[PDB]
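Below is one structure, written out as structure tokens; the observations come after it.
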Amino acid sequence: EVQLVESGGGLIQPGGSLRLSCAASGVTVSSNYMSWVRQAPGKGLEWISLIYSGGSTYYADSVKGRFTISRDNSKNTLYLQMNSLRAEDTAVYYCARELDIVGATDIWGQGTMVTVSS
Amino acid sequence: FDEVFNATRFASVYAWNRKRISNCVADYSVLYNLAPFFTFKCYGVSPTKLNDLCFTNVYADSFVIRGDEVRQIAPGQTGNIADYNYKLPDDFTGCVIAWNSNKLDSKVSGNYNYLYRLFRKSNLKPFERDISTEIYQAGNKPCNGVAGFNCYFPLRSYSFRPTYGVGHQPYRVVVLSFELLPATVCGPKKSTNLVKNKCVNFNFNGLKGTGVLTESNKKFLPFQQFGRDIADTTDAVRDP
Amino acid sequence: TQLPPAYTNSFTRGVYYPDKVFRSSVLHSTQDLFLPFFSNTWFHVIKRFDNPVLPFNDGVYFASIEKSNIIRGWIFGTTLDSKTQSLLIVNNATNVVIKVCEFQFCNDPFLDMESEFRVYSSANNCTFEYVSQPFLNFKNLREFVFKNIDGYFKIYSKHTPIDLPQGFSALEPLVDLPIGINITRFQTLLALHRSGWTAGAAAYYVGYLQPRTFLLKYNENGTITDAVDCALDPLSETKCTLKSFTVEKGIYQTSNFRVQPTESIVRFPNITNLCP
Amino acid sequence: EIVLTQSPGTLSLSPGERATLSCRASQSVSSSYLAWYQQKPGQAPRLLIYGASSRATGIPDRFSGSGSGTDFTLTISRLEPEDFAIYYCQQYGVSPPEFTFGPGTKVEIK
Ligand SMILES: *[C@@H]1O[C@H](CO)[C@@H](O)[C@H](O)[C@H]1NC(C)=O
């Protein structure tokens, strides 16, 4: 079985810090392209970041410079260093597999809640 | 330069062809006037000093990629083409040239001769070239030279068809590497007509001085380039 | 067969132009690679196997008393392997071609109506190619000097139809190749000729060029006319310093005679006792 | 920026009827870099189609994508009760990694 399991969410005050951790089973993330996708309440999906199997990490401007994505080869678990939080950052954060061959995302995780409120 | 740009068929992006261009004079003014290139990007070199600067060696890297994948040819920019097939250094002092060739590199039944490197083990160090068609071990089971699950061929073929859109049309790309380490690579430099019975400043094969340049009826041996007098000062020079 | 090569009067071979500059009725001295004059080598070709690998060192003057084209090419490089990038010289019937690549080197390559075309077997990893003009009482003479100065390889040629005769002949620049790689070793190879086999009568010279200075005289047209070593004899030193062949009768300063530092001795007060 | 526009925003149809969704890009996409998803309330998005024509693993053949350039369209030959949910289209640009998603379409039981 190949599935992802997000973790590390919770309630955080504005300006706080977090680190999401979603593990992978049946797939080696180091060899694949990997992205974070969140869903604001009652809104469409907003792409957060993508990390290449080559290591290059790119971000959307709404989250650029504040966040940092990393990867641990010893545990096959994803990271997304969450920092400098503002209110609309409250969303359900999915990390999901990029198929390669450009533009497809099949294997999604169940989703974890992140709430940014005082 | 023409043989690289006007070649019939280019090598694919993964096995891009490196041609050493040296011991000749550059004519980059044609490339700007060409106006037939879809992409004309020069990062480390500006056109003002480009045509009148000397470099140790210049190499002609040429290949064929897709329209959407032209943009990854940029220092700092990475991706599926700029990490596994050909990576520019982030200090890329040079030019990036690309143009559409859906006329040549597109067959009605599907031009599957231009391939890339889709999935490589790691990223590439500078001046590293992965031409290995080694079957990927994408799991734990070793690949005994045979295809199957967790055993894939690291080279996939482009779907070049004429019906495809702008981004899938074959865009022929030529990159001329500019580097300096002896200066056998120069530009036009403009060979200006000489004068007579006037002491002026001259540039004869890299030699400069002031003195009248008049007719002379001496016959010197062909191999010797220029002469000198008793006081070692130059007295004559051969114009090419 | 190992044999200490004989030596004879090499006379005044190997004198070459420093550069492409014309000079007239003047004398210029250059501190470059030069071979000693009247120096210490005359080879022979007489089952019998003589393939000496002479390291290139700082300079080699490789002449060739050759007729009917036995000498074909030499092997150049540092290790002469596909691990490094090597240099090779061949002169086929069509042209003269110099290459830089990584081929397979046959240990004993030779030639054999002909319908047998076995000249090469494969070409794996090449990076650049080069093509040049076709170069082609002893009647035939061919002179060649090998230099790698700042990574530039130069070949000089001369052919003047004439106890080995004493004479002068300048060496004329043809091609400067900026190889940019070191050269330290080379070896000469030959070819097999068939009219029960006969070996042609020929001999090759090997000297060695080391840093010294000469006195190059140029005629009114710009031809190297004479040459003298700076440190051949006191007469040579005299002409070298005074900058003239026609040195008059007189006493001249040449240099200072050093003493040789025989060894270094250092003495201190010390204490010695075998302590158990 | 290549904005994806979905149409309609709401499509109320009965089970067994054919659903048709159109996702139009603001620019001519390079030969169908489109990914298609199923998202149900309280559940993560589920990919169906990649390349705007090829179905993924475990995807019923009743779904079929079609499109090129700017316009890309889903056809659902038969609507089933488990298919009724919110739907997003997705594209990929190259120079920015633009994972732009469409506004969405809510298909309801009629
Ligand atoms: C192609 O060949 C023409 C000769 O007609 C030459 O002028 C031109 O420069 C060549 N193309 C390029 C891109 O240089």
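Numbering starts at 1 and runs along the chain as displayed.
Going by what the header records, the deposited coordinates were determined by electron microscopy, 4.6 Å.
Heads up, the Cβ atoms here are built off N, Cα and C, so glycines get one too.
Per Swiss-Prot, the features are as follows:
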- C:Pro5 to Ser (Swiss-Prot position 26): In strain: Gamma/P.1 (VARIANT)
- C:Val53 to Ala (Swiss-Prot position 83): In strain: Omicron/XBB.1.5, Omicron/EG.5.1 (VARIANT)
- C:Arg72 to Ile (Swiss-Prot position 102): In strain: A23.1 (VARIANT)
- C:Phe117 to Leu (Swiss-Prot position 157): In strain: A23.1, Omicron/BA.2.75 (VARIANT)
- C:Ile162 to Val (Swiss-Prot position 210): In strain: Omicron/BA.2.75 (VARIANT)
- C:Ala170 to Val (Swiss-Prot position 222): In strain: 20A.EU1 (VARIANT)
- C:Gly196 to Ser (Swiss-Prot position 257): In strain: Omicron/BA.2.75 (VARIANT)
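Where Swiss-Prot records a feature, it is marked here on the structure.
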{"residue": "C:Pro5", "record": "variant position", "Cβ within 10 Å": "12"}
{"residue": "C:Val53", "record": "variant position", "Cβ within 10 Å": "10"}
{"residue": "C:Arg72", "record": "variant position", "Cβ within 10 Å": "16"}
{"residue": "C:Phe117", "record": "variant position", "Cβ within 10 Å": "6"}
{"residue": "C:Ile162", "record": "variant position", "Cβ within 10 Å": "9"}
{"residue": "C:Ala170", "record": "variant position", "Cβ within 10 Å": "18"}
{"residue": "C:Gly196", "record": "variant position", "Cβ within 10 Å": "4"}
Can you tell me the three-state DSSP label for C:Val53 (variant position)? strand
Going by Cα-Cα distance, which of the variant positions (C:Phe117, C:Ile162, C:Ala170) sits nearest to C:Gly196 (variant position)? C:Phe117
Length of the line joining the Cα atoms of C:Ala170 (variant position) and C:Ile162 (variant position), in Å: 15
I need the CA-to-CA distance for C:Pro5 (variant position) versus C:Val53 (variant position), whole Å please. 14
C:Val53 (variant position) to C:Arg72 (variant position): how many Å between their Cα atoms? 16
Cα-to-Cα gap, C:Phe117 (variant position) vs C:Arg72 (variant position), nearest whole Å: 18
